[PDB]
Amino acid sequence: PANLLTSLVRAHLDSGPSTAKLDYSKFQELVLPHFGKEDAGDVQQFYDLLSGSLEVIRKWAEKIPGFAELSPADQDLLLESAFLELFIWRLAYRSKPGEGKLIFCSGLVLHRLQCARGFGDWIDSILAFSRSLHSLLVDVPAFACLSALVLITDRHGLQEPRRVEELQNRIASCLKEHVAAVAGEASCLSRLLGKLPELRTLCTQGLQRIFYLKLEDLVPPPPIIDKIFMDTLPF
């Protein structure tokens, strides 16, 4: 319901670090001028940061009611298709863009300039989207619904597209009820939903970055990221 909202909230909160579990031991407030542009260590870091979210997102998804009742092929295709978008959406919400501070799902905290060489300019686009999301003051329950809506969505190749749309609709209406219960019986809802296409567009820049890095080939992508990259190219 109801129970659906609670389940979604609980899945969200169990998929990320507690405040008390944040790790600042690598964090730098003042980042020294760096002599270089990307090297192998910056590329490896970028791929390690993406990889650190694969298992987390998969376990979160399996707690969404109904997700495990989709065909196994539909589940995998939804997860592959949404992976960058989910990695970015959850990062944007967890991070503190007013301090240039990125907070990863392990609890690792890095300043912008500490991972900018790996991410490239995409990191600035990500912090701009994070500042925009933060201004909206999205509460945890609405966020927990939106995340699920990022994943459970139409994609090309689904075996049971209507069943994906039915589940999406359940989640969308759970969100809409919640937003009325906090604002009762337009603007706010359409503003939450409007972040989803923005997110997808932002993630085109992630695919661009991975293409560039594979072209440069200092460090190849790990196999699961590479598969997600190749499977989500529509050509």
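To match Swiss-Prot, the residue numbers of chain A are left as they are there, and the shown ones run 361-545, 549-598.
Per the header of the entry, the method used was X-ray crystallography, 2.1 Å.
In case you wondered, yes, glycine gets a Cβ from its N, Cα and C as well.
Quoted from Swiss-Prot for the published mutagenesis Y453 to A: Abolishes binding to activity regulator Cytosporone B. For the mutagenesis experiment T595 to E, the note given by Swiss-Prot reads: Strongly weakens interaction with STK11.
Across the 3-residue gap left unmodelled in the deposited entry, the distance from the Cα of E545 to the Cα of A549 comes to 11 Å.
In sequence order, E440, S441, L570 are the residues near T595 (mutagenesis position), counting only same-chain partners six or more apart with C-beta under 8 A.
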